[PDB]
Amino acid sequence: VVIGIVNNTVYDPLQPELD
Amino acid sequence: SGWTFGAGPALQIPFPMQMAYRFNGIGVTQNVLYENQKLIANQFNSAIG
Ligand SMILES: *[C@@H]1O[C@H](CO)[C@@H](O)[C@H](O)[C@H]1NC(C)=O
Ligand SMILES: *[C@@H]1O[C@H](CO)[C@@H](O)[C@H](O)[C@H]1NC(C)=O
């Protein structure tokens, strides 16, 4: 529904610490 | 520019993002405007007309 959104990646402060 | 033209150098900014700023300034989250943008635009146009 958002107009003008671009594709990117966000960071997770739990995935690298758990893995 | 929004409100920066009255407090210093003018800064360019898209008008939907300025509307999101003004909506977040009163407590309403920016998602309702970023999602229902067409409805707000149509309501504003109808009010101006
Ligand atoms: C910006 O506006 C132009 C003119 O309508 C349009 O062609 C373009 O797709 C828009 N880009 C974004 C960031 O939505
Ligand atoms: C964003 O991702 C979707 C799904 O992969 C794709 O269909 C779309 O074209 C992509 N748009 C951009 C901004 O590259």
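Here chain B follows Swiss-Prot, giving residues 884-932 in order.
Keep in mind that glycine also has a Cβ here, set from the backbone N, Cα and C atoms.
Listed in Swiss-Prot as a natural variant, B:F888 to L is described as follows: In strain: Eta/B.1.525. According to its DSSP assignment, B:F888 (variant position) is helical. Cβ contacts within 10 Å of B:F888 (variant position), excluding its own Cβ and spanning all protein chains shown: 10.
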